[PDB]
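S.K.: Before we start, here is the structure in question, set down as structure tokens.
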Amino acid sequence: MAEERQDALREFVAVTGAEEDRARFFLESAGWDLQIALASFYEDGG
């Protein structure tokens, strides 16, 4: 359960390729969601 944050964001780290922690940073900031968190990585700076 609570461990989902680590694995869940990693799924993202797989999508955004971020770092367990980098994603967790904006992974959670956006609700550890992949749709939004992703738009950030891409819209993070051209």
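Heads up, residue numbers simply count up from 1 along the chain you see.
Determined via solution NMR.
Note: Cβ is positioned from N, Cα and C throughout, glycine not excepted.
Record note (Swiss-Prot) on the mutagenesis of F41 to A: Reduces ubiquitin binding and Golgi reassembly.
Can you tell me where each of these features sits in this structure?
M.R.: According to DSSP, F41 (mutagenesis position) sits within a helical segment. The Cβ of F41 (mutagenesis position) lies under 8 Å from the Cβ of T16, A18, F26, each on the same chain and at least six residues away in sequence.
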